[PDB]
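*Asks:* First, the structure itself, so that you have it in front of you.
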Amino acid sequence: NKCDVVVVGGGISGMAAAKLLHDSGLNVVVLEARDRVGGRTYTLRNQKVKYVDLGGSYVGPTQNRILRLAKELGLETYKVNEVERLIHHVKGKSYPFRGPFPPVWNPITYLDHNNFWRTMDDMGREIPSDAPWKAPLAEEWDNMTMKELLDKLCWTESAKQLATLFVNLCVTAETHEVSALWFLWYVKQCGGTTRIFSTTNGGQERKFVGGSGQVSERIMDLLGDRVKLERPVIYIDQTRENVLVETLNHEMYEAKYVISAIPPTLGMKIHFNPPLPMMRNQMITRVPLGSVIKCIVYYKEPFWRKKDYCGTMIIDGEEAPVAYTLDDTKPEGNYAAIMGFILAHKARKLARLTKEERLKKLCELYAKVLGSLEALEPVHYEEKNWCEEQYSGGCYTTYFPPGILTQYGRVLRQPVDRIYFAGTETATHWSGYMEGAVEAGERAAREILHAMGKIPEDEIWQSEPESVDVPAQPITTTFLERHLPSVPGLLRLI
Amino acid sequence: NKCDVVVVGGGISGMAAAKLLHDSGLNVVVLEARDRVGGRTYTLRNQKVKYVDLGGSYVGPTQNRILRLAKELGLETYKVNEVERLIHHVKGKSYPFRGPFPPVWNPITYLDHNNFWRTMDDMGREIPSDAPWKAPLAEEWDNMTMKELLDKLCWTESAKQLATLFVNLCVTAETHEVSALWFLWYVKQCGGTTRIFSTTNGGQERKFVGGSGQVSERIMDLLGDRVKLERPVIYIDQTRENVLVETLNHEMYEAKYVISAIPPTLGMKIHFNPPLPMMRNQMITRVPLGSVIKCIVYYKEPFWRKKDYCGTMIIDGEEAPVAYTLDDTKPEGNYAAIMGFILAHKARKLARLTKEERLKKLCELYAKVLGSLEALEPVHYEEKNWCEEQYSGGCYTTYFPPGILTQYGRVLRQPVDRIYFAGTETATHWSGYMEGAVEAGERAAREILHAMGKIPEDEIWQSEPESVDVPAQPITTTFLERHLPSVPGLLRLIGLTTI
Ligand SMILES: *[C]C1=C([C])[C]=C2C(=[C]1)N([C][C]([O])[C]([O])[C]([O])[C]OP([O])(=O)OP([O])(=O)O[C][C]1O[C](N3[C]=NC4=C3N=[C]N=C4[N])[C]([O])[C]1[O])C1=NC(=O)[N]C(=O)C1=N2/[C]=[C]/[C][N][C]1[C][C]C2=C1[C]=[C][C]=[C]2
Ligand SMILES: *[C]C1=C([C])[C]=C2C(=[C]1)N([C][C]([O])[C]([O])[C]([O])[C]OP([O])(=O)OP([O])(=O)O[C][C]1O[C](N3[C]=NC4=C3N=[C]N=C4[N])[C]([O])[C]1[O])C1=NC(=O)[N]C(=O)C1=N2/[C]=[C]/[C][N][C]1[C][C]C2=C1[C]=[C][C]=[C]2
């Protein structure tokens, strides 16, 4: 019934907000639609896998908030296997390599690839993390899809194929689906192309021992009966002194303030009184989430390591169901496994098949790419298609089609009377990630603390000390990387 | 409580569906979120205006279903004023003209304008009305915005400016917001560029005497207490023998079948058990409605007619708040008025102003365009910003961003167990319009009649006899219009003669 703050959503962001408020001495209630917490994180446990992350999993350097929260809850990380060689598979052939990006030998192709990554970062330096609509060329870049930008930038099919895979992998959407401004912002606010794409020293460096679902689970443990499961929120009424929040099972909650910690578009599932302001009313119809199936194939041994392959595969082309894999073996070296993502249109196309049919296609692909018959003998399989989830809408996160970010972007975290907005989509650093979920939940919690006169305005946004366990190495470039001409640049010189 | 069919939504589509089912002898209930029926149609009545349509208003030749339904309800149409000259206002100057499209004198610009409209229709002929995703180049066209297509097609700024206005006016969205495949489908399924853009012999030919809101109102009168107002649906449960539908005010309805007659994205406001299939789950998050403010400025007399202007203005340029107007004077010649649309980004930009501020900007624009000081002396003003509507989401209709129609289009009207889908967005002829609302509502109703074994399969889709009151003249082209080269076409001819 009555409390200080109702938090709508028991994902990492909602849980992080509720914990901060609880620790500050306020009475909080979390209303969660599902019969579990964690949202876009979900750790499955069974005897065959021990544990496996079927949603969000990876953490890395510069993601200090999620690392701090997890450590406080008694969790530890381990390093994703990147000891041996990575593989770039292109035109039916595997090319092993070391370093974050697959190397290029043809001189013209080299210039084109170098210019592509460089230009993504160059453009990003003009985009404010907390206000991408304030970029000098915001409208020009927002009125273009990533497909148009890539068609302009990439003088080789080689670069365009890799750039396309990069987009698909980052935001689980097609290049023609997404705004160029939004995508460039997205990469920039994760620290740039090297940081986002790297395993060692990047976003995919580590996973949590025992799974990421433990973050939301352990906060639920701390909050006790304050978390209400199977309470989908249906109605928010702000016409009176206290805010009224109603659930599908007909419970009524009364609070001074509300935190909305759900994907922006899932705000549509709530009927508002009074109606939302015009801009938010339309915004929440314009912001879909991507499409992905996360698939984990289990083997008797991590056989790829014997061939000096780490398990990372970057796989070009339409025919391949999975464009990117990582070794998912446990740190102890057992429960050998390969994790792959079926991305964007392929998630939609391949969903028509059976689980067994998808397993077969993945095994035959992996056998090809790894050059190993052992890939054809899986011992177990787990998968999750996030497109089917009513209370997620997709994964990993919300994307912005052309024209939307400039017109509606500023309303994302703008309070509506006594409703404040959390959720990873509202973060300014690693938005889209578990890190962004923590940032946004704590920031939204502090907005309410300020509204209550409990903290000053300059404490709403708070810096985070660097993790001592996962220190960040700086991102470096070489002289030649910085100064070598693009393809059209070289032609000008000629 | 218990009935044969629950219809969710009391707009024209839901009301047409409910009426058909009722007439067939079934027990129907209509659950409507608002304190009124009509949805994206709304006729305001007061002493200053008598009546005025603030939402959907125009009907025309080839829209035979809405015309038949309205006639059966005792309604009549009248012709929108197009006796005098139209105005094209470009680069701060007005150019009066006659005919549906502004004439072009520059031979190069002429070729470019002629090729633009022609090519829109050429491309449209490759797109099946009932399955646009089956077009031979569906993926190529769907992966492009209308902005990209226009940049490719238009060799003059003049053509590109007019083409941009055309898109904004048709679908209340920016050219960079919308799929080229979807937009080309949208125009084709209204009968093409001439039919959609025309007043005389097109979509803007007529309005209903007394307002379009009367269609939904008079059906409510026929259905009596079967229409439940202020019953927003929150929950649909199909796990049991009969379908359970719950409302926000905690009422429960039980039915054999359900018709969803709401904008596709507004399906998000309903919690489903079991969850929707994956494709529909995601589709309903990918399909926004456009942005528009409909504004009506009232004057003592229709003074523009005295200067041989009909009241139609096509107004190019960023500075102009309104890009298109029509005479909204009553057929009796009184309550003189100009209707204008504030479109797409301008609906968002200008919403920041007060009502009085918007009135002032419109009057000063109209004074300039009509060359008339009388435009600065309004007697009344009415407006409606559809962007603010929780139970509409926007107007006129739903648009598809790049990539969506080919991936998700086929699920739009695919039944989900015992839920069938009406609403104008699911129509195949004048989708987006009141006509499409009628087509989709009656089609969805007949899908259920077939499911009940009451009619054969071949009766689900039904042709409509042409109106005797609003006959359709065919769309014609001239020999030169058909065969004159494009700009690049002419350049090829110059290339070959020089080679
Ligand atoms: C799904 C997914 C996947 C598959 C994967 C991934 C992911 C995901 N990611 C993302 C994450 O997870 C996120 O971000 C988070 O989680 C979010 O959080 P938040 O914000 O909190 O949200 P959520 O979860 O959703 O929650 C919400 C809640 O609420 C609820 N609801 C709803 N509605 C409602 C409710 N309640 C009441 N009422 C109502 N009405 C729900 O239910 C929930 O619970 C991620 N992240 C990270 O960090 N990491 C990771 O890993 C991840 N993942 C992914 C990744 C990938 N990566 C890749 C590889 C290579 C590369 C890449 C990228 C880039 C570059 C390279
Ligand atoms: C808004 C608007 C405006 C401003 C204008 C216009 C329009 C609109 N349009 C469109 C129409 O209106 C439509 O289509 C119709 O109406 C639709 O119907 P339906 O489908 O039925 O839908 P609605 O209405 O929306 O209804 C629904 C219902 O439901 C309900 N709900 C929700 N949710 C819910 C519910 N319930 C229960 N529960 C729940 N959850 C709601 O409330 C409702 O009621 C149009 N159309 C026609 O036909 N006409 C006209 O006029 C119109 N408009 C416009 C036009 C324009 N035009 C222009 C001029 C020149 C040109 C153009 C275009 C093109 C070219 C040229």
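We're sticking with Swiss-Prot numbering for chain B, so the shown stretch reads 3-501, in order.
Using the three backbone atoms N, Cα and C, a Cβ is placed for every residue, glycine included.
For reference, Swiss-Prot lists these features for the protein:
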type	residues	note
MUTAGEN	B:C5 to S	No loss of activity
MUTAGEN	B:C156 to S	Complete loss of activity
MUTAGEN	B:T158 to A	Dramatic loss of activity
MUTAGEN	B:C172 to S	No loss of activity
MUTAGEN	B:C192 to S	No loss of activity
MUTAGEN	B:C365 to S	Complete loss of activity
MUTAGEN	B:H382 to R	Significant loss of activity
MUTAGEN	B:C389 to A	Complete loss of activity
*Asks:* Long-range neighbours only, meaning 6 or more apart in sequence with Cβ under 8 Å: which ones does B:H382 (mutagenesis position) have?
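*Replies:* Result: B:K50, B:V51, B:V299, B:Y300.
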*Asks:* What is the separation, in Å, between the Cα atoms of B:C172 (mutagenesis position) and B:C365 (mutagenesis position)?
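*Replies:* For B:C172 (mutagenesis position) versus B:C365 (mutagenesis position), the Cα atoms are 24 Å apart.
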*Asks:* What does the structure give for the C-alpha distance between B:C192 (mutagenesis position) and B:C156 (mutagenesis position)? Integer Å is fine.
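*Replies:* With distance taken Cα to Cα, B:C156 (mutagenesis position) is 23 Å from B:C192 (mutagenesis position).
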*Asks:* I'd like the number of other C-beta atoms within 10 A of the C-beta of B:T158 (mutagenesis position), please.
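*Replies:* A count of 18.
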*Asks:* By CA-CA distance, flag whichever of B:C156, B:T158, B:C365 among the mutagenesis positions is nearest to B:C5 (mutagenesis position).
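*Replies:* Of the mutagenesis positions B:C156, B:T158, B:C365, B:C365 has its Cα closest to that of B:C5 (mutagenesis position).
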*Asks:* Through the lens of DSSP with three states only, how would you label B:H382 (mutagenesis position)?
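*Replies:* Reduced to three states, the DSSP call for B:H382 (mutagenesis position) is strand.
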*Asks:* Could you find out if DSSP has B:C172 (mutagenesis position) as helix, strand or coil?
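*Replies:* DSSP call for B:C172 (mutagenesis position): helix.
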*Asks:* Which whole-number value in Å describes the distance between the Cα atoms of B:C365 (mutagenesis position) and B:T158 (mutagenesis position)?
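*Replies:* Roughly 31 Å, rounded to the nearest whole number.
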*Asks:* Among all the protein chains here, how many other CB atoms are within 10 A of the CB of B:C365 (mutagenesis position)?
*Replies:* 19
*Asks:* When the Cβ positions of the mutagenesis positions B:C156, B:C172, B:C365, B:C389 are compared with the atoms of ligand 2, which fall under 6 Å?
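*Replies:* Near ligand 2, sequence order: B:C172.
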*Asks:* Taking Cβ atoms only, which of the mutagenesis positions B:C5, B:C156, B:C172, B:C365, B:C389 fall under 8 Å from chain A?
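*Replies:* The mutagenesis positions close to chain A are B:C389.
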*Asks:* Mind giving me a neighbour count for B:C5 (mutagenesis position)? Other Cβ atoms within 10 Å of its Cβ, every protein chain shown.
*Replies:* 19
*Asks:* Excluding near sequence neighbours, so keeping only residues 6 or more apart in the same chain, what lies with its CB under 8 A of B:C156 (mutagenesis position)?
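*Replies:* Long-range Cβ contacts: B:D114, B:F118, B:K162, B:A165.
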